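Peer 1: Have a look at this one.
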There are 12 protein chains.
Amino acid sequence: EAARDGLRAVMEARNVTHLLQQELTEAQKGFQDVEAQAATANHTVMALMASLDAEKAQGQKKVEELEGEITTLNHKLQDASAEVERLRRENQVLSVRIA
Amino acid sequence: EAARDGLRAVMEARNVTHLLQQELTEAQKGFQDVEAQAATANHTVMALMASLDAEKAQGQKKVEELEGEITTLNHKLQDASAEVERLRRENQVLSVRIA
Amino acid sequence: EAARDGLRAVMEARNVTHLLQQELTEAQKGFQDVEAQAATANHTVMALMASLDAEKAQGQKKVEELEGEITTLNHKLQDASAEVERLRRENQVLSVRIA
Amino acid sequence: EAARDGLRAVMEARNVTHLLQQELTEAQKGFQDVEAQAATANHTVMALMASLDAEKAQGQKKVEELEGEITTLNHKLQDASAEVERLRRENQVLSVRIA
Amino acid sequence: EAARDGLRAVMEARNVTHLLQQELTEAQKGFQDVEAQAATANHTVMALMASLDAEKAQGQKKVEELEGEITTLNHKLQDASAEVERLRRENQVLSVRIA
Amino acid sequence: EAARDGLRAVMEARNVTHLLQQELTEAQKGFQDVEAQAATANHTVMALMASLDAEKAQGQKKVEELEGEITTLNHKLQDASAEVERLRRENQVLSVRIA
Amino acid sequence: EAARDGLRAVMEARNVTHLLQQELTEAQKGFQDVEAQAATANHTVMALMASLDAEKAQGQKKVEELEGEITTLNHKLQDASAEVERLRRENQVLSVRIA
Amino acid sequence: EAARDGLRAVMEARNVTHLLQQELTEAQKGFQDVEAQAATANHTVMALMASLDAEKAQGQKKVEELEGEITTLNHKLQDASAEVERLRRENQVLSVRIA
Amino acid sequence: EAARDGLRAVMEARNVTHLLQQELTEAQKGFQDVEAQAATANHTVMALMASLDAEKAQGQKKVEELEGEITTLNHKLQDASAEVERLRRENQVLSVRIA
Amino acid sequence: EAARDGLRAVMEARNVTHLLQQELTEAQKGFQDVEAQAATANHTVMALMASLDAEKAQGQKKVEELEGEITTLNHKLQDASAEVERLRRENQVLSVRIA
Amino acid sequence: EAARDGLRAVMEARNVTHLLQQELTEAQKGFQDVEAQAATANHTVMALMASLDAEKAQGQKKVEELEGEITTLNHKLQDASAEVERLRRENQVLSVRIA
Amino acid sequence: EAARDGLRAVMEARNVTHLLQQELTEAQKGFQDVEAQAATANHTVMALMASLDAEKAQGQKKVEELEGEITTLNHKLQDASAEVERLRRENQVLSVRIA
Ligand SMILES: [Ca+2]
Ligand SMILES: [Ca+2]
């Protein structure tokens, strides 16, 4: 009668451990998903950080190309303007002689 | 979603280990009771053996006694009956010596 | 870092439930052994009681028997002795009748 | 003796159920932490996506600016070089007259 | 799919041993009832043998007792008749002594 | 490792359930023998009871017979004692008539 | 003698069921570990698939970006070549006039 | 009557051990199927890892190709645009001569 | 059930037949003793007839001897009586002469 | 099979009991006739004994009667004889006077 | 005397034969009843054996009906599967023409 | 004469009662043999009943196994069957383009 009760008790405990074990399998599936979600996010962060680096570097290099081109064009404009002025003077000098 | 369903399951699982600890308590109670009752039952067995052994040794010795008395009486009866018979014969031989 | 610790915990918990189930297995065996031993012990009590009652009854009836046989013998012996005596007197009367 | 084993079984079971509880506590702390990371990380993804956009748009606008500067400088260069030659001819025409 | 059928099979294998275990108990009870009845049967056989022997003894002794009252009474009757006869002679002798 | 441990557990089980079957065969043998052995004990009980009823009828009737002889002898002794007493009185009256 | 063997038999049968149960407990543990492992594995497959997908989507996007850039540069390169040829023709047309 | 209930219990027991044998067979098959499946699962993990790597390497190679195309087109865009500016000044130089 | 009652009746009938066998021994003995008694009574009748014959013969002869003695003594008594009378007349005649 | 043999043995037992019953009627008649016979012999012994006692006592008495008669006659003979002798002497005396 | 004892035993014998008759009636009823029972028992055994044969036969037939249903489905499944494979290769061939 | 016929009848009765005794033994054996039969029949019935129950259990279980197999096969078949139809319509659509 006391062996009845105990035995019943131990059997309920068995069925409950089994209910528990299951939930441990739901838990685990839950972590794993949560891990994957986080791992994925950490991946994107890294991917995007790298992209931002590359895009800074490319944009920076392209600017320094163009600015190099601008300066070269300026030096050539300087010489062309010098030449114009030189010719303007030399024009007014010749202009006086005859008229 | 899945962070939540996994959490939900760890929570449930936690709750259930309270049920378990209860069944384990009932079970503990059953075993302690079972031990008390075994102790009662063995005392009885021991008391009963003791009585039976007491009762045998006594009966065996008592039977021995009465059987010694019986054989003794038998040897006496044999003699006394052989004595009657021999006097009966002796008598009849003498009474013929008269009549 | 926390995803891992948590998952670890869920797996460990699992390992633990096994251990649980194992002790539950042992607890179940114990109570089945206990019920078997109780059932046996009750049977012994009843066996022993019934052997005590049968040993008392037997002893008391054997004592009856043997005492019966004794007093019978006593009555026979008294009679044989009383017969010897009277045959001894009757002899002495007839022998005086000759000498 | 079998009650002894069993009840010991049940006491270990109890102790195991505690260890279980503990591990389930840790599992729960870790989910929550894992969830919280997901949130922080998703922010940084959304923040980095927006910075990458802002940087593509900005760089594109700077290039367009500098490219606009280069064409202007090219127009000026042409015009000056035109002006140089126009003077040169007009110079030699004036040159001829007097000498 | 298979891991689940396996577990499902084991859990049924367990339920069914528990069935085996009850039948073992019934089985155990049946053998003990058998011994008890055999042992009862033997008790009754011995008690009847002892009653038989005691009845033969009580009857032998009762036959002795009564036969001893019978022969005692005979001797008294025979004596009472010899006393009658001798007082009848002695009477006649005296009445002759008068008339 | 864990699939193997279980597989191994299931194989051992399978072997174990064979042993079980063996013992269950022995158990079946044991009961079938018993039912045979039990009818014998009853036959004897019945026989012995028959003997004991028979042996009691004989005594009761024998006791009837002798008790009848006894009461007959008593009534014969009555008359004879009533005679002695009347002759004793008659005697005493006559011997007063002499002394 | 036969109730001996039958009983001994049933008692062995019992100790055998304990052995059974033990092995069933190990089998249940194995299935549960095998399913936990299955769940990890299915999860990994899924994580890995989804990473493979995201790697292809990323690369697919980056390629489309670059290929648009290439078409732009070809539209610009054509124009420049069209302009070179136009100027060559207009160069030779003006070349013929004077010379 | 108790021999019966004992024997019937033993007969059920025996039948039951046949069902046990069968469930143990299912259980054994299940473990073997589970094992086969783990092996397929590890294969797919391996393939998928290996494909992820190839995809990373492939994409990196495709980009590097396209970036090589983009720098080429840019060098050609430079040479044509020098050529066009050279021609534009040589157009306006000749342009003024005649008009 | 019905097999017990019948077996019971057959065992009762067996004991009854042992009785019957005993009462037939008693009946046999009676007839043999009663025949011995008829024989003895017949001898006695014959001896009593022999004795009555002997007694009547002896008696009748004695009477005759005495009756003959008587008549002889009658004859002698007449002769003497007649002589007396003759001598009285003869004496009275001589008495008349003398005186 | 066994139930037919038995039933048959029972029904033969029945018929034999009927035969028994018949012989016992005859036995009963024997005794009754034998007792009637012994009565008649007893009357004959008693009549013969009484005829014997009458014959003897009668005859002894007759003898005394005759012997007394004989002595009475012997006395009368002596008187007659004495008278003759007296008358012969008395006559011879008167004879001596006369002649 | 001896004739009374005999006559008494014969009257007892008679009354014993009446008892015997009674018991024989009971034995006869016993046999008739036990034969009726044997018939019934043997009817039950025959019905059960037939029932057990039905049941085996029914199960064995039902297995065959299902296994045969299974092999058919396996044929259909192989045709269908075969057809998919065929169509896929046929589709890929047409797919190689078009794109 | 009558004391012969009566002794004769007692002698014959004595020989009959030996006959009776013989029949009773036979009747006895008959019962003991009929009882043993009854017991054998009873075991057989029980055995058959237990056999039947096992056969119904084992059968029912086999069916379940097969019916379950049947359903899983009906599932697979529907997928393959849907896949064919699908590829047929898909194939006819590509067949319409080409020819
Ligand atoms: Ca342990
Ligand atoms: Ca093990």
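We number chain K the way Swiss-Prot does; in order, the residues shown are 51-149.
Note: Cβ is positioned from N, Cα and C throughout, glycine not excepted.
When I checked Swiss-Prot for this same protein, it listed these features:
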MUTAGEN   K:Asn65 to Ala  Loss of glycosylation site
MUTAGEN   K:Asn92 to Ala  Loss of glycosylation site. Impairs anti-viral activity
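Describe the structural context of these features.
Peer 2: Classification of K:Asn65 (mutagenesis position) by DSSP places it within a helix. Cβ environment of K:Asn65 (mutagenesis position): no same-chain residue six or more positions apart lies under 8 Å away.
Residue density at K:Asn92 (mutagenesis position): 13 other Cβ atoms are found within 10 A of its Cβ, drawing on all protein chains shown.
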Peer 1: Work out the three-state DSSP category of K:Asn92 (mutagenesis position).
Peer 2: helix
